[PDB]
Protein chains: 4
Amino acid sequence: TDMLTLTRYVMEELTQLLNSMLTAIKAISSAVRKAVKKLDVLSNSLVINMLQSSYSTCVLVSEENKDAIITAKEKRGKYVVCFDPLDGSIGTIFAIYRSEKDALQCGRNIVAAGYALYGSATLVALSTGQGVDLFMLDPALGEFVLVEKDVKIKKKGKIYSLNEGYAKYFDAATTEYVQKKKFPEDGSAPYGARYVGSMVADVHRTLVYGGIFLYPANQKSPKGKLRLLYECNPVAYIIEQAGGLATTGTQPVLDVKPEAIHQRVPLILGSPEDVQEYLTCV
Amino acid sequence: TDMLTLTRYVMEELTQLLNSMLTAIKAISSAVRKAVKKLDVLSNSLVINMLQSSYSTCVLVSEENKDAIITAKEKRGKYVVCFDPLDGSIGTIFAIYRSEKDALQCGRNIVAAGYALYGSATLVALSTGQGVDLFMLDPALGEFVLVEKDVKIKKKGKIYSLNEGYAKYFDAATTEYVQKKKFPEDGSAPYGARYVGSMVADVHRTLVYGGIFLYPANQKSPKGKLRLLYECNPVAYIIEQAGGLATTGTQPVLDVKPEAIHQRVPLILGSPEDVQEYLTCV
Amino acid sequence: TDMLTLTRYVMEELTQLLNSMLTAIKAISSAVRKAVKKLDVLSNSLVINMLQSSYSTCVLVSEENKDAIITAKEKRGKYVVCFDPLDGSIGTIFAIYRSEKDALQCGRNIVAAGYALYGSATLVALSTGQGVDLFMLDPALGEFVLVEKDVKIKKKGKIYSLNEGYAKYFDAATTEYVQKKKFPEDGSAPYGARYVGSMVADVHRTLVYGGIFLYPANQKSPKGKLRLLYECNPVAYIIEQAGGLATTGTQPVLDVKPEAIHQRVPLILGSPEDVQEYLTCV
Amino acid sequence: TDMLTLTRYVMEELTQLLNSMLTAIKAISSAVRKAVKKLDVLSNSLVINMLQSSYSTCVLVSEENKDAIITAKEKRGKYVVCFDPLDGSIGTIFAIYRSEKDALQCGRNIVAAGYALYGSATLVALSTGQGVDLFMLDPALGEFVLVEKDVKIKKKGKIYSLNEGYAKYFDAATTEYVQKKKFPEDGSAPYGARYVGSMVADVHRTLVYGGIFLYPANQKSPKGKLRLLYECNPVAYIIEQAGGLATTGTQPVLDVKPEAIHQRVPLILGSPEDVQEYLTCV
């Protein structure tokens, strides 16, 4: 008909905080569309200033800052935000929790988390613990429009995603799992391989098409590469809320007790039957 | 919250036709934003081709074409469209009706009519005979979003709009009416005067703020300037559906029987009490 | 060809200041496109914060603030900016000069001035004392693109622009001048009348099509309505740099010595031969 | 400064043809931003109609059409266009040449070729045989802006790109080459692996970061997957003009004599030293 009506949507102080996080994403999206270190600096300040100005925060941890950032008394609220303002088709990642101690909570304590993916469209996956909703940025309105409710990942997919150039450094389980995806012993076709090299792009594909994404421990990086607070926990939260699994290989990512704010952990996530099969290799 | 849902909206074959008219407006809006005779030519062809391709039309009259345009048999449908593809902050104007004879219907036979105004926002006023709805073009979606339902004009306003530089050519009623707006005899303040010089901008302001718009008969143009089929009838239809009045000075515009497709008529329209007061001067 | 190259353009610390003023206009333009008092508040803070952050300013006067705003020592620079952040198809207006005393300079001391007009396109007229250049905002780039260099106004035009609804309050010169535009004594056609009611829209039309714009003294407002620092002086500067004239009726606007920061003055401006003819009526 | 000037750019009837190809890309870009088979159909018709309307074409081959499309006599011109209107972060690919026989020319006869990549930005790589120029679509202007002239690929890169899930079907050379990238025998670090799964995204990364992209012959597809006329030849032309190599494994892609318009061929391309090392494995 070419005609629409619009209706305010609410994820069922946290609202003001998400509002401001989305407002930062909107600004980050416009800066990316018109573009390296400068963008990182700009992204970081947009997020820090909007979150603080929300009057909902007390502690932030940023990928870009050595130490946690304590919100001034006047603007102080009850929430803790861990985020990676520009990661990597690049992205932004964040997790929200209710001192530094307050950002070192297990992922299981997350109250909301999300990621933004800056592609031909800017997409946000968001969850407040009642499932995952996908939104697309409408930059003419400056508003995020709901495109899919309660997104669920496939039980089992047919794509595996990891840097296979690190083969010589793989741990035994990874070597075994990859061998199984290429040479299935049960008569089935081999999995296809995809790896963009930007974690949010790879995680997003994993959510919408199914399969598995891995950045496991290896010989060079025995604790993995990806960061527990503001990369692994938020995507583990999103993927679990969509019915998938996320493991370090030895325990669920959301169960790891953080020991420092820039701690790294291995990450294997995706369709639950693919992750379970990885775990059997471990 | 920064989040919205979208819902398809329907004005309560005509739907396909409005869809295509809106699709032409969308294209015209993009060409205007990036900009004289070339634009006129482009606008006209966008409208003619989209309307024909709708499979809903049989006869078009365009401000830009000497003769009526007969839709090819294959694409033929039941509707007649009279339009001014680029008029004038400029606009597009159209009226829809169910040979040339078929475009020479009294305005009272209109089944749908509308105008688009290309400003900081592109706005469309549309009516299918159940009131006026206002929409704003969202160019990121390529969709028109409902911004106001069942728009009503004020009973009496406080603005009068006409080219007062034609004073020496005014007919007696116009001279008298303008004198009354400047020198009220009842102790009230004088009306303010506004005149953009683009009819859709002036009509739109008249709808949303109230008052009166005039392009009456004068000494130079005893039949007025504005065109009955595709300027005066469509705006008369919109203003009447919003509770205003539109007269030639001697009869309602929608009652004039057209005698040619580019016939001109005088136009006085707006808040009903302002138009009635004009009529008493006649 | 559909292909272009881009080249940085410079008007021949002032550069950083214009950069920031343009960055505020860009933000104001986006807020207007997606829309009353809230917008005013938002516009004002965008301008104040960007200008201060430029490190080029020491004193600002805003239409929206009772008292002048003194830049903090750390961010202090050599320039004074008087502006109307949202005036009124609405606009933004500013003048730059090199305590309050420092914003009370005669318009003749202006070092740069400009206006932005938020229409189907966002247009900026800018001058740094070497003529007027017109730019259009490209919001995809976030950059202002030069569309016309060294804009000149016609010697004499054929449009007059003023609220003729104030006729009963006109001073004698205005009554006489308007009578001459409607009833020329020399056999010529009467001028056309246009008046949008938003000063930047009316001034802009006056620049590009020629003629005259008036907000003179009247019985209700013996000092006019429009504000000397941040409305009349900047547009007088732009129109003079384009070869027109701007008078209060008794002296050039740029020669008036300001006696307070929100002082009003009469404004008559435009094509020089039209303004000179107004002056003879005085 | 926030100010720019624009200047028309020309790649040094072919111009009208590129103009129309770019105009189709512009339309395809807008349809992708607002989004599967429907888009394919829409893309195809946009390209076919714009190219024909250019008055420069006589024969088109489309990925989407079984048979070549012969331009009507009235609109006929001297050029032949082979294109894939929507391939796959997806893309459009085209090659231009000066009956069906006329689209079955060796890639060496190409007079212009290009691809568009629809990401956060819409990018076009274009060459008319004097090197590769990269453009970004400015959708506010509707114009492609030059962002890099005479783009050159690295002599040797450090990324290899192929679906390693097809390992069980690899031919011996591919197995050997991949083994060398993972287990270098010369003490160097292993290459990183990247594979988006959309050929234009993978080719574009290969151009700008260097390394190698492979869709070789395998057991399932002994002639490869990718199509010679409108996928392999155009990207081979672009990569060769940037100083890289493109081979089937047994001969340069641009030297293959086409035997049918939807013929497939193997494709290995990229940095010349990486491609040469692949060839030694063959």
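Residue numbering for chain A follows Swiss-Prot; the residues present correspond to positions 9-20, 30-52, 71-123, 132-141, 149-332, in that order.
Backbone N, Cα and C atoms are what each Cβ position is placed from, and that goes for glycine too.
According to Swiss-Prot, the features are:
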BINDING   A:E98, A:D119, A:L121  Mg(2+) 2 binding site
BINDING   A:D119, A:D122, A:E281  Mg(2+) 3 binding site
BINDING   A:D122, A:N213, A:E214, A:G215, A:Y216, A:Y245, A:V246, A:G247, A:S248, A:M249, A:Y265, A:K275  substrate binding site
MUTAGEN   A:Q33 to R  Causes conformational change of N-terminal residues and decreased sensitivity towards AMP with lack of conversion to the inactive T-state in the presence of AMP
MUTAGEN   A:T178 to M  Reduces sensitivity to AMP; when associated with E-21 and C-180
MUTAGEN   A:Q180 to C  Reduces sensitivity to AMP; when associated with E-21 and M-178
MUTAGEN   A:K204 to E  Minor reduction in nuclear localization
MUTAGEN   A:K205 to E  Minor reduction in nuclear localization
MUTAGEN   A:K206 to E  Greatly reduces nuclear lozalization
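A:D119 (Mg(2+) 2 binding site) counts 27 other C-beta atoms within 10 Å of its own C-beta, drawing on all protein chains shown. A break of 9 residues separates A:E20 from A:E30 in the model, with a C-alpha distance of 13 angstrom spanning it. Considering other CB atoms within 10 Å as the measure, the emptiest surroundings among the binding-site residues A:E98, A:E214 are those of A:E98. As a whole number, the greatest separation of Cα atoms within the substrate-binding residue list A:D122, A:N213, A:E214, A:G215, A:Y216, A:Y245, A:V246, A:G247, A:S248, A:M249, A:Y265, A:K275 is 21 Å. Across the break of 7 residues that separates A:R141 from A:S149, the C-alpha atoms are 12 angstrom from each other. Within the set of recorded positions (A:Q33, A:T178, A:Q180, A:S248), the lowest number of other Cβ atoms found within 10 Å of a Cβ is recorded at A:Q180.
Ranking the recorded positions A:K205, A:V246, A:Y265, A:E281 by the distance of their Cα atoms from the Cα of A:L121 (Mg(2+) 2 binding site) places A:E281 first. Each residue contributes its Cα atom, and for A:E214 (substrate binding site) and A:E281 (Mg(2+) 3 binding site) these two points are 21 Å apart.
Annotated pair A:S248 (substrate binding site) and A:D122 (Mg(2+) 3 binding site), C-alpha to C-alpha distance, rounded: 7 Å.
Between A:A52 and A:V71, the deposited structure omits 18 residues, and the straight-line distance between their CA atoms comes to 9 Å. In this structure, the binding-site residues A:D122, A:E281 were compared by how many other Cβ atoms lie within 10 Å of their Cβ, and the smallest count belongs to A:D122.
Cα distances from A:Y265 (substrate binding site) to the recorded positions A:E98, A:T178, A:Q180 are smallest for A:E98.
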